[PDB]
Amino acid sequence: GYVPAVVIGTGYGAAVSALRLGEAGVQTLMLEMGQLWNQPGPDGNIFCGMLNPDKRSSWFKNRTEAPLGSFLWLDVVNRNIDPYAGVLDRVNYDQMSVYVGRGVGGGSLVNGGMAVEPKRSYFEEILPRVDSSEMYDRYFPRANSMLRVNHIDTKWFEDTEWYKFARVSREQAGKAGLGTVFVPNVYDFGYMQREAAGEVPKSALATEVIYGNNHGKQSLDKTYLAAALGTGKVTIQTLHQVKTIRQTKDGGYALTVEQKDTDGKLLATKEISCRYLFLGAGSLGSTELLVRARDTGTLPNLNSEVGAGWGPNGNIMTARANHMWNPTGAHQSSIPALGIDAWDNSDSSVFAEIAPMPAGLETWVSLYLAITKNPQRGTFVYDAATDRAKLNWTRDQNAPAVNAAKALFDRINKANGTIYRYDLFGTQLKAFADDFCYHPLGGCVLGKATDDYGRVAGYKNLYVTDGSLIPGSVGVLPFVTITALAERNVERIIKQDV
Ligand SMILES: Cc1cc2nc3c(=O)[nH]c(=O)nc-3n(C[C@H](O)[C@H](O)[C@H](O)COP(=O)(O)OP(=O)(O)OC[C@H]3O[C@@H](n4cnc5c(N)ncnc54)[C@H](O)[C@@H]3O)c2cc1C
């Protein structure tokens, strides 16, 4: 049928947009291709954990996979599975694998909950056309509060076995003159203290994160989307994937939408039309829809910047072997609490998450997800033969990211007399994983493919709201930036356009 506003997807940009539209009295339909994660599964839990992956762990794969960094210990629990509408999608491109959430809440279902604002001077570097005082004075605070960001108790952190891994890396970095920072989170840290005391069901302390948290993590279905539904003006239809977008003869937008079951069988194809269309399908999904629409002629006025400017937030994974006297613990909370902040906006910049490992025995390994400043960008190019947007990114384009991560961790190895691990990512000696991404940024960059509020160039009442807006890098964990940017954008759009 027809509904005044449609939002595609239910991640960060989508959830902020639909809440504010509903509060403005605009009837709003969200279309999500994944599930509403609320049905107990065969173990009585909604989500599977990392030591017992099953079909819920994976979007249409026929075998489970180990979390990156942990194949040596967790391959033993991998199993063949039926392709199913599970929660984590590894999207393979030619020389890059991008990991994204699939379900009501998008990546908030599978991420580490880490909520960090970017460095103001870096924000000003990457988005010079955006007024940074309103961002820091109004929209970042608004996002932190609605997201339910909270802070770990420092005495509990210092004492608990569950964060020994973090303290070991803090000590080791400290000998190289590098400091750490506490990272705020949407995982309830009071709940986490109660897990460790045996008082409530464990989640972070029971090796859950990347296939969802059965407790503790305030994902978007609990914060923005719950509020959006509370407005009485928002509905969410799941297992509905938007395939094409066109501008209707009489105005507005029309969508073809496929409804599938959790086995991926096509149940129905529907046409849905609207006056205002908001894309929050993610860096990959929103960019694919628009490149497809441009190159198949359904949104012929889209510009040449649609598709461009993609980068993996400089993501590189690496690991260090600790001395035998520095064990990292068999019990590691699955929610990171500390990062190494060596980000000064120069090309040597690194902000590195001190990542837990789920093996559950002592391995002496310290794992890091480094965020780096690498100018290289890729482009999504539409392939009409398979009807897919392919990412034009090559592995050598991550050499600057690898070099910055290695120069930082080389300092730590030099100060401590330690070496890298070389065997965590595959048979060949490879200390740096350079062909994955958890933080895809770009494809519909703010001010290039769109105006400075995400209005798609060439079109009226057509908006992009999510990580595709960000120009490839934010120098920290990205979802607080995506949320705040979306707060700024939908407020303006409702005021001037709706
Ligand atoms: C393992 C991992 C850990 C991470 N840890 C952190 C962290 O701790 N902190 C942080 O800041 N960031 C983290 N990230 C990154 C963060 O999750 C993403 O940056 C964020 O979710 C991106 O939000 P978004 O709104 O752009 O899109 P997404 O959250 O990706 O949401 C897009 C939604 O649109 C749906 N969709 C896509 N295409 C269609 C279509 N055609 N029709 C219908 N629905 C559609 C998708 O199914 C999904 O639900 C993590 C990511 C991963 C994978």
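Numbering, chain A: per Swiss-Prot, residues 46-543 in sequence.
Placement of Cβ uses the backbone N, Cα and C atoms for every residue, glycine included.
The Cβ of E398 (mutagenesis position) has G157, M159, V228, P381, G384, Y413, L414, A415, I416, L522 as same-chain neighbours under 8 Å, each 6 or more residues away in sequence. In the three-state DSSP scheme, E398 (mutagenesis position) falls into the strand class. Positions annotated as active site, proton acceptor by Swiss-Prot: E398 (among others).
Positions annotated as active site, proton acceptor by Swiss-Prot: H484 (among others). Contacts of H484 (mutagenesis position) defined by a Cβ separation under 8 A and a same-chain sequence distance of 6+ are given as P357, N358, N360, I416, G512, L522, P523, in order along the sequence.
Counting Cβ atoms from all protein chains shown, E77 (FAD binding site) has 27 others lying within 10 Å of its own Cβ. Among the features that Swiss-Prot reports, FAD binding site is placed at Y57, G58, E77, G152, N156, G157, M159, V287, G512, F524, with the record citing experimental evidence.
As a published mutagenesis entry, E398 to Q appears in Swiss-Prot alongside the note: Mutant does not catalyze isomerization (>10000-fold reduced), and oxidation activity is 30-fold lower than wild type.
Quoted from Swiss-Prot, the note on the mutagenesis of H484 to D or E is: Mutants do not catalyze oxidation (>100000-fold reduced), but do catalyze isomerization, 10000 times slower than wild type. Annotation note: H484 (mutagenesis position) sits in a coil segment as assigned by DSSP.
Here the residue is the original one, while Swiss-Prot reports the published mutagenesis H484 to K with the comment Mutant is inactive in both oxidation (>100000-fold reduced) and isomerization assays (>10000-fold reduced).
Record note (Swiss-Prot), mutagenesis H484 to Q: Mutant activity is 120-fold lower than wild type for oxidation, and the same as wild type for isomerization. The unchanged residue is displayed.
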Neighbourhood of ligand 1 - recorded positions from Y57, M159, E398 with Cβ under 6 Å: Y57, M159
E77 (FAD binding site) - helix vs strand vs coil (DSSP): coil
For the binding-site residues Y57, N156, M159, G512, the one whose C-beta sees the most other C-beta atoms within 10 angstroms: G512
In three-state DSSP terms, the structure that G512 (FAD binding site) belongs to: helix
Site extent for FAD (largest Cα pair distance over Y57, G58, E77, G152, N156, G157, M159, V287, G512, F524, Å): 29
